[PDB]
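Below is one structure. I have some questions about it.
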Amino acid sequence: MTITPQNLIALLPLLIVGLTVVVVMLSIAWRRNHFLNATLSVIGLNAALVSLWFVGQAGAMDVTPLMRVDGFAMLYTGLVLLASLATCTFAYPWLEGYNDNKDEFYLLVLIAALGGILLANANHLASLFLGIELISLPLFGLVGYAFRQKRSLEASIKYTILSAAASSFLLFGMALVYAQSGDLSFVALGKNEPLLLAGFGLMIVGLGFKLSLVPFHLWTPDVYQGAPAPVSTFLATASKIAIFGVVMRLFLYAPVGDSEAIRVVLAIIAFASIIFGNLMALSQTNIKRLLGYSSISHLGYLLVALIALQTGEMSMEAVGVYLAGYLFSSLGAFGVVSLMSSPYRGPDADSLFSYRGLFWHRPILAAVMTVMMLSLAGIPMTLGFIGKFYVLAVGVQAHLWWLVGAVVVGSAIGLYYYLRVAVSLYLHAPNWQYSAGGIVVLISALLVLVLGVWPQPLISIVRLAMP
Amino acid sequence: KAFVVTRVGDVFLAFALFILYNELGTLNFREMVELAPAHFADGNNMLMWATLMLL
Amino acid sequence: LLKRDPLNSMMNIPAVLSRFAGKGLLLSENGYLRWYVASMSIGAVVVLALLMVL
Amino acid sequence: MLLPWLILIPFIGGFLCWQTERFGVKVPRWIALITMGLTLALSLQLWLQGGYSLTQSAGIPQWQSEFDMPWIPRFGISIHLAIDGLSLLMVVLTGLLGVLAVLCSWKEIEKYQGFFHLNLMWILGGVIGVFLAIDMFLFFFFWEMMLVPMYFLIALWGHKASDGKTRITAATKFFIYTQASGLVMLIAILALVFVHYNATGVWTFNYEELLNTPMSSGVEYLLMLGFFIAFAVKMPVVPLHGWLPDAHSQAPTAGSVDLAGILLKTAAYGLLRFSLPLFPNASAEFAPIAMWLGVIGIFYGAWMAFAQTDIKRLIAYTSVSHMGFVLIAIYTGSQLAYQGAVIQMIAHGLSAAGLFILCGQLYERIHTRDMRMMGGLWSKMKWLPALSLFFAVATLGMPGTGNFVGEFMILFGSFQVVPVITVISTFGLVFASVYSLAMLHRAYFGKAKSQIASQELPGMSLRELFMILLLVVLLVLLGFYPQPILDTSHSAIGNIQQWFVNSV
């Protein structure tokens, strides 16, 4: 079909952000200024949030055969935009101390927002590929931003080779499915012969690298230690939040995901992700590796809901609310880590042994890390508990007894390291945009508390979005 | 040692107290006196346990 | 024989097994990037095998 | 009506103490005393104004006051606070223990003291919310949020960040051993609601319609084990009680008053209220396992109490012996046995609170925790050991104390239902005597030359003696005259027993 004004209003998120890249690139070539580039980039992402209202004026419809725009995609675009908003506000205080070329940062984050808001809208297997790679190239390059350290370049190179490897597995799987089926459109796929299933397993490999699943999780510690903390805010939250939407939509639409042959394999990956995350996560004394270890377990809880997407309609809202709660928890925690590095400081010295005290140093910021760190676990009065509660309900609904038991025993194992960091901020002690960065994490603390005690308004938004 | 030994006897004493309430209902001595033969028309074997353990 | 409490210790073995198994999993990580790609191949092998037994 | 206010005063007081922390430092002690006075005023007002001697056979739904409010309407989760007769005994007990907690913390100023008291009121308010809970999710949320603030108490106030033994063993075992089983009973709640949703077709989390949900045999048994696991790690039952002595021996003894006297109450409250009526046939099948675990708990706690050398772990191992009587009481078909458990349970709190206050009092007098190190302090202290003798006397079944009538009506009802497990159970009284005398003789009887530090002893202030005198006189009136609170609890206990009888 051609371009109609309905299609342009539907495409408005992918458009405002793209116009922002052009204006930011022209502004970089004009002046090369940090203040103007930060202002121009944050205005475009805020303009994308405003235009989410305008696409809500439009209904559930297609733009091209590549994309389908539903109300589900409206919420996922919003999650990615607040993470992009969150990462630029955490990057200005870290980059003020950087020695030179301080302006390429917002350009790459803007490209990654294009990639994230393109995996929200998906209907064809090719859009899946244009999105994964649009976000990886900034994540190829931003973990290597400030390569002057001996580990940022190390982290960039390890992530670079491995992410190209996953994309090559995804592309080879993407074609081996299309050999049987006449089209690669998600809906048109599956219209249980082994080549289609074999092609499907290859896409699971190429998707489970970025979702940090059990035999592909090896990158998640190292780059999270190596990357800058502003990059870790985006790498923990936005990428996997955007990626989880497209992998859920493929199994919802495709009739091959209805068959139990793929279901058993994904359940075992989810089982082992919880276990192989929450047991190796105990011994760590580094906060960045600690959050990277928890990421593997959080994506595992998302999978134990996704396996029962096909049994009961409550799994849609369950995945949605756990993603919202998981966004807020990780942004607050990673913002405090980045807010401790108020200058560039070369290599930031962050560790669990380095976080003795921190309440008599900065009391407000210690409270935010504690609230979010209790929210990661499953303690009530926090939004993580309501998200944990729906995934338990989904597993009970679909009679996945081993999987729901894994979440409980995984929660039982994983309570230990969250609580040490919560109490280690209470042992004996050994600029304007910085106040803005404090405001972002403090705003998130208020939100996770009020949506843990009072969780109904977030459910109303989620059922408003779900089709 | 006296305290331990006297409480062993008191456990032995309270055992008969449970049995008397199970068998004859009221623990008053006189009401027990003219309630004991009324309740004991059929079975007598368990009263020796009550009384021996009372002893 | 009850100077130390037995059943508190014998239901601590979940923590003992978890911590020791967690230490083994940490030692399973290397840092050499060739084995990371070998992990990717060996995940592909087992996923295809687990799909072909279904 | 009064119930929303009566669970919220603890949280309101924590906000105001921490607000007036900036205004002053001597404020939160005096703020906290008045706020707990208001809590007992509303609790005692419900005791007097309400019809405590109500109808004994008014069904399973019966409540003097009731609150409903939509909280999460998608599952029907509502703030379904509703107070029964025995629940009102629990509320008045925790209000009194809160007064003792805030009185023992008097004259305790630190770098921060408002933080301690907002946490103190938060944990006591959490226990009140468990006691008034009919909706299952509200019950579970309150059950798990009274469990988080004690961790901060044991961590930051077990000792001020000097030794690592106050967090990584004591507080962490306390936290994990409760929360894993809390998640177990949550999935038990969800499996029960899902089988009810298949039966009828409404998403409800309310106790009245989940009470009679149709379930096939062999299904509700697993849910009954799921409820009992969370109800067996909070009150000390045989397989899972390792957290209790560590928690009591490290927390300050005011935190230990919360940890022993009232956190042990809520599990048997839940066994009476939420586990027995929902699963009648499963509990009837599970009964003999419960009796075997009960007798093992009594004998086991007394032996471990006799074998221990310190005092906080000593009273902490009396508690596990005491709760075995309660568990055997609940898992029988007798009304008298349940009414014995209630009086034993209130007396359990009142007989542990005084001992813990006094053990902490003795330590701060002599600065030495080990019991066998001292001895013969009677010639030095003037009021501590005499009052302590009666509390050790009140621990075992000594009449004129509430513990005797409590444990002993259980035994009457227990022999009414089943002979052989009861005749084993009675022998714990002899073992109760031996660890009671062991405490008394190792601590107070002897010569003061057993320790060098037993030669310079301080005096005892008036307010501690006042709050010890009130507990000893209160406990004697419960032992001599226990009729008023038994008349209160008769109808609630009766309908639970009638449902457990008639539903089988």
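We're sticking with Swiss-Prot numbering for chain A, so the shown stretch reads 1-191, 199-437, 447-483, in order.
The way this entry was determined, per its header, is electron microscopy, 3.6 Å.
A Cβ is built for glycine as well, from the same backbone N, Cα and C atoms used for every other residue.
Per Swiss-Prot, the features are:
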MUTAGEN   A:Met1 to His  Shows 20% of the wild-type rate of deamino-NADH oxidase
MUTAGEN   A:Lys158 to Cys  Shows 50% of the wild-type rate of deamino-NADH oxidase. Inhibited by 30-50% upon addition of 0.25 mM of decylubiquinone
MUTAGEN   A:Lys217 to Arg  Shows 40% of the wild-type rate of deamino-NADH oxidase
MUTAGEN   A:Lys217 to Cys  Loss of activity
MUTAGEN   A:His224 to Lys  Shows 40% of the wild-type rate of deamino-NADH oxidase. Inhibited by 20-30% upon addition of 0.25 mM of decylubiquinone
MUTAGEN   A:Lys247 to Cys  Shows 7% of the wild-type rate of deamino-NADH oxidase
MUTAGEN   A:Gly391 to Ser  Shows 90% of the wild-type rate of deamino-NADH oxidase
MUTAGEN   A:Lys395 to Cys  Shows 5% of the wild-type rate of deamino-NADH oxidase
MUTAGEN   A:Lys395 to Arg  Shows 30% of the wild-type rate of deamino-NADH oxidase
On a C-alpha basis, identify the one among A:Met1, A:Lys158, A:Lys247, A:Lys395 that is nearest to A:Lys217 (mutagenesis position); the candidates are the mutagenesis positions.
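Result for A:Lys217 (mutagenesis position): the nearest of the mutagenesis positions is A:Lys247.
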Quick check for the class: what is the C-alpha distance, in angstrom and rounded, between A:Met1 (mutagenesis position) and A:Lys158 (mutagenesis position)?
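So the alpha carbons of A:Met1 (mutagenesis position) and A:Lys158 (mutagenesis position) sit roughly 42 Å from each other.
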Near the Cβ of A:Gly391 (mutagenesis position), how many other Cβ atoms are there if near means within 10 Å?
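So the Cβ neighbour count for A:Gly391 (mutagenesis position) comes to 24.
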Below 8 Å Cβ to Cβ and six or more residues apart, same chain only. Which residues does that give for A:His224 (mutagenesis position)?
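Looking at Cβ-Cβ distances below 8 Å from A:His224 (mutagenesis position), excluding near sequence neighbours, one finds A:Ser280, A:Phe283, A:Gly284, A:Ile303.
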Please classify the secondary structure at A:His224 (mutagenesis position) using three-state DSSP.
coil
Near chain C: which of the mutagenesis positions A:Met1, A:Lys158, A:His224, A:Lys247, A:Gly391, A:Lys395 have their Cβ closer than 8 Å to one of its Cβ atoms?
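Listed mutagenesis positions passing the 8 Å Cβ cut to C: A:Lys158.
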Restricting to the same chain and to sequence separations of six or more, state which residues have a Cβ under 8 Å from that of A:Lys395 (mutagenesis position).
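The list for A:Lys395 (mutagenesis position) reads A:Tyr308, A:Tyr329, A:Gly385, A:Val414, A:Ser418, given in order along the sequence.
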Would you identify the secondary structure of A:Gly391 (mutagenesis position) according to DSSP, in three states?
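DSSP assigns A:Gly391 (mutagenesis position) to helix.
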Give the sequence-ordered list of residues that share a chain with A:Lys158 (mutagenesis position), lie 6 or more positions from it, and have CB atoms under 8 Å from its CB.
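Set apart from A:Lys158 (mutagenesis position) by at least 6 residues yet with Cβ under 8 Å, we have A:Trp226, A:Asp229, A:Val230, A:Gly233.
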For A:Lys247 (mutagenesis position), write down the residues of its own chain that are at least 6 apart in sequence and whose Cβ falls under 8 Å from its Cβ; none is a fine answer.
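Residues satisfying the criterion: A:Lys217, A:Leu218, A:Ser219, A:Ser302, A:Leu306.
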If you count other CB atoms within 10 A of each CB, which of A:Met1, A:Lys217 wins among these mutagenesis positions?
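That would be A:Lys217, with the most Cβ atoms nearby.
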